[PDB]
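Student: One structure, pasted below without further comment.
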Amino acid sequence: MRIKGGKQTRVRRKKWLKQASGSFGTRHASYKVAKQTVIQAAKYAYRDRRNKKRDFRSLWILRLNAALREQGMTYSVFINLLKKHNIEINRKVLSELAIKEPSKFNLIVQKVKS
Amino acid sequence: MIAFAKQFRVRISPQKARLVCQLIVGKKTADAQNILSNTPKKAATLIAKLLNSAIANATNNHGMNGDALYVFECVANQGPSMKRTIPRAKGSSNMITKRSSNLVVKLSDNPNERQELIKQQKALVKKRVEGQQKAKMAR
Amino acid sequence: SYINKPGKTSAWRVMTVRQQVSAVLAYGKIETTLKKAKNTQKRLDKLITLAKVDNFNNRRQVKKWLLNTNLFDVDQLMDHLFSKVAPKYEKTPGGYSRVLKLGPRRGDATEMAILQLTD
Amino acid sequence: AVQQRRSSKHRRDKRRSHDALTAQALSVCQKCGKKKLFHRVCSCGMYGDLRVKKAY
RNA sequence: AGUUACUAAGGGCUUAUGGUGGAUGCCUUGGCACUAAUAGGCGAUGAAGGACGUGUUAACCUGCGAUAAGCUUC
RNA sequence: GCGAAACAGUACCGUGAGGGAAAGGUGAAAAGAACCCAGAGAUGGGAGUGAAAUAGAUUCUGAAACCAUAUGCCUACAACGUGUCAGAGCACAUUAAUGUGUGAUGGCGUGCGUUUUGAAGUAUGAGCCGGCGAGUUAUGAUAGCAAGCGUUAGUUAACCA
RNA sequence: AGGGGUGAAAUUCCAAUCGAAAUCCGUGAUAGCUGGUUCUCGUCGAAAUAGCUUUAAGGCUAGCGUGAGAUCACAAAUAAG
RNA sequence: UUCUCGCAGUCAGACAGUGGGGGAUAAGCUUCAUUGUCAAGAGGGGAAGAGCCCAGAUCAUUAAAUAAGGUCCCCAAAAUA
RNA sequence: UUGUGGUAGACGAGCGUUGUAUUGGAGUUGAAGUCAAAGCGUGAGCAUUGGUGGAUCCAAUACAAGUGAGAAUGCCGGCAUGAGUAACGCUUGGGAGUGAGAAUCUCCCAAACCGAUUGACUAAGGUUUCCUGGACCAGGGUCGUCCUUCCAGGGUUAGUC
Ligand SMILES: [Mg+2]
Ligand SMILES: [Mg+2]
Ligand SMILES: [Mg+2]
Ligand SMILES: [Mg+2]
Ligand SMILES: [Mg+2]
Ligand SMILES: [Mg+2]
Ligand SMILES: [Mg+2]
Ligand SMILES: [Zn+2]
């Protein structure tokens with residue numbers, strides 16, 4: 001018994017090529033390059049799915065530092081004024097968003113002054 | 001309302017025919033026949049005859065207006081090739097490949113004629129989604 | 001590279017000039033390349049101007065240039081010149097010929113030009 | 001001297017940008033009607049109002 | 001003094017088409033390997049293999065041999 | 001699959017022994033596309049036959065690499081293993097989904113197999129696409145698992161029908 | 001006419017090839033030596049040392065991995081004395 | 001990690017700390033004993049580094065506290081004396 | 001509750017393909033194959049709709065294997081890039097004619113090389129290349145109305161060579 005099987009190979013390569021669309025040049029045409037680029041893209045996806053929560057926290061810190069620097073104290077002093085006194089688990093983003101709807105944030109920053 | 005005309009396996013290159021086909025495309029027919037006759041190219045004596053034949057096909061067969069015509073869309077697709085051997089120093093026998101071109105010229109009558117192809121494109125997906133939806137009634 | 005054609009040696013240029021002036025006097029029109037026509041015109045004009053006096057010195061000086069053609073032989077072409085072509089132009093200061101450009105050739109896309117001469 | 005890396009379909013198309021042709025100047029001979037390329041004699045054999053050739 | 005839509009010689013991405021090109025799929029007067037019977041040779045009465053020729057018909061293939069794409073007889 | 005589905009041991013290479021290929025499919029049936037227009041003509045476009053002429057003699061289907069055309073978006077101060085995570089504006093509208101295509105701009109980012117102590121590698125393999133292509137078989141040995149049969153057990157080989 | 005020939009000798013020439021022609025066959029020669037060896041998910045997870053080796057780019061046994069089974073307290077680990 | 005049975009792989013190692021040989025208290029040198037790491041292992045620090053320091057990735061989260069290292073801007077984070 | 005990085009390497013469970021067997025069943029009211037789409041799965045992989053296409057095929061359980069391709073300076077076919085780049089392999093000017101079309105063909109006139117030869121006769125070879133008429137798929141390093149190419153017809157005549 002002889003088995004040729006050109007169906008399965010083409011279907012597999014078609015899936016790999018379909019994965020990489022919107023790629024420059026031949027990367028979406030030739031399969032040999034498409035597989036390399038899909039592998040590399042998924043590596044980058046795995047690394048960035050961690051780097052982005054590494055970075056968004058930093059952005060929230062930055063936009064909280066800026067808001068507090070216009071009241072007379074720094075972010076590195078505000079965190080004490082949440083943990084030790086008036087123990088609060090308000091998150092590190094929402095205290096950021098509260099500036100985009102301000103004058104409810106000022107209530108926070110003057111509440112810890114007690 | 002297109003009335004094309006095609007010549008197959010002309011002994012010209014595809015890449016030399018595309019140079020004058022660019023000259024002729026999008027322009028009106030009165031300033032295409034003459035502008036193509038007057039240019040000094042091998043790819044022009046081979047397209048003047050074809051363009052005039054397309055003119056005659058449009059005018060006789062389909063029955064369009066004539067002085068409303070314009071060259072809708074021009075190409076020189078790759079026709080079949082010929083493979084030949086060429087001697088060399090010390091007998092190494094490179095392969096010369098003679099080219100060819102399947103010229104085709106389309107002559108539209110109404111100035112737009114392009115949104116209609118898009119309309120057919122959109123219908124061909126509208127009916128796909130519609131057949132998809134009518135088969136969601138599997139309950 | 002090595003073995004190469006003799007090419008457009010100066011003798012080739014001058015002999016082409018002689019043949020073309022013979023041909024233009026014989027018939028009265030030439031259909032040649034433009035950039036040989038502009039070069040033939042000078043010698044044409046010089047001959048016709050040198051040929052209005054008809055002494056034997058002018059016959060000798062023109063014998064140095066002409067060649068026989070199918071229409072006229074050289075000693076017939078000399079008489080044909082000095083009898084009807086040269087005296088016709090005797091009052092025109094310069095401007096004995098014109099070179100007008102034809103259409104490009106199919107073989108080479110060279111700029112064909114016609115050389116002729118009329119009053 | 002050879003290429004070390006194949007010049008893709010992108011670099012090649014960019015090079016041919018300057019290859020486009022020019023539409024040669026066209027005039028309309030008086031004494032008959034037709035589009036002779038300018039500064040030539042049309043197939044009439046007439047250049048302007050002067051005759052330089054045969055019928056065609 | 002300053003802000004910013006438009007350009008695209010040409011390129012890039014997607015989507016649709018057209019051309020070359022002939023893989024995948026269906027098929028086959030073909031091959032492969034075997035079984036059961038039969039038979040296990042042809043040849044100076046000139047073989048095997050070949051040339052050459054023959055037509056109402058060009059060439060080629062086939063059949064055939066100056067009785068020559070056929071003759072006799074049951 | 002015989003080297004060979006067809007005029008194959010042909011064409012072809014070689015002085016010679018000898019070496020030695022590739023390619024098939026219209027349609028049910030030629031009803032093989034009279035006639036007209038353009039053209040020198042092949043041919044093409046209508047007509048006509050036919051279920052279909054995107055079946056037209058390039059003849060079953062007709063992917064990919066590859067070459068051209070086009071709607072939509074971006075690009076002419078910009079350092080780029082060419083993608084990813086964010087993200088504007090723009091244009092559309094689906095295997096109805098916290099949707100689709102492009103993606104000005106920020107952060108981040110030295111390919112794949114191989115062999116090597118260690119390669120982005122100034123080490124090597126691959127131009128690209130498709131197809132073909134590499135731990136099987138006979139007869140015995142031991143081990144694991146399962147089954148039949150069993151305490152004077154178990155078990156057939158050749159051969160014959 | 002080839003484990004031959006020819007050579008005013010050079011390892012010359014022997015059908016564009018000659019430190020011993022060309023093609024066929026044994027023949028799928030052998031190669032501790034390069035290169036290649038094609039589908040997925042889960043569990044566990046090393047060595048690059050010792051002895052010997054006409055051995056040192058390889059091989060055998062021990063050492064180290066894994067699977068199946070037993071030992072289950074006196075065996076093996078980890079701290080103090 | 002002891003014993004028996006099946007199945008292999010491996011025998012070209014590298015660097016940093018420590019104690020010495022050869023070396024010239026020279027080598028990213030060579031040869032050993034030892035502790036790690038890499039190999040066969042990603043993340044953060046180190047500007048960039050296979051082998052150093054911290055650590056040991058099932059996958060998603062635009063959640064919180066930390067280790068080494070670090071807080072003028074690039075680059076997230078600090079002030080007083 | 002303890003865990004879940006991992007090459008060589010041991011072990012386990014699995015997807016897919018081709019065919020056979022029985023069991024169900026779909027198909028010209030359009031089967032497989034092929035492209036396209038904004039689906040579903042932990043993965044190998046699997047559906048749905050539409051265009052094309054024009055006759056076989058899908059699922060369940062076992063069974064048997066030419067059973068699964070990105071690499072072998074792999075084999076075969078196609079196609080790019082380099083590139084419309086180098087090359088085009090010793091020589092002219094014109095008149096008249098033909099023809100749809102001429103540098104390139106026919107005639108004429110010169111012109112330029114050969115001349116112990118590019119001349120004339122034959123042997124060896126080659127095997128119709130010779131002559132006339134016609135054609136311009138391919139070959140001609142361009143073109144071509146023309147060729148030593150192709151097609152139809154033709155030609156080789158010995159007592160003494
Ligand atoms: Mg290199
Ligand atoms: Mg250019
Ligand atoms: Mg692999
Ligand atoms: Mg190299
Ligand atoms: Mg160049
Ligand atoms: Mg150059
Ligand atoms: Mg050149
Ligand atoms: Zn005119």
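Numbers run from 1 along the shown chain.
A Cβ is built for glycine as well, from the same backbone N, Cα and C atoms used for every other residue.
Below are the features listed in Swiss-Prot for this protein:
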type	residues	note
VARIANT	B:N112 to R	After 37 telithromycin passages; confers resistance to various antibiotics in combination with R114T, a 23S rRNA mutation and protein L4 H70L; requires 2 nucleotide substitutions
VARIANT	B:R114 to T	After 20 and 32 telithromycin passages; confers resistance to various antibiotics in combination with a 23S rRNA mutation with and without protein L4 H70L
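Would you situate these features in the structure and describe their surroundings?
Tutor: A sphere of 10 angstroms centred on the C-beta of B:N112 (variant position) encloses 8 other C-beta atoms.
Look at B:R114 (variant position): DSSP puts it in coil. Cβ neighbours of B:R114 (variant position) (same chain, under 8 Å, six or more residues apart in sequence): none.
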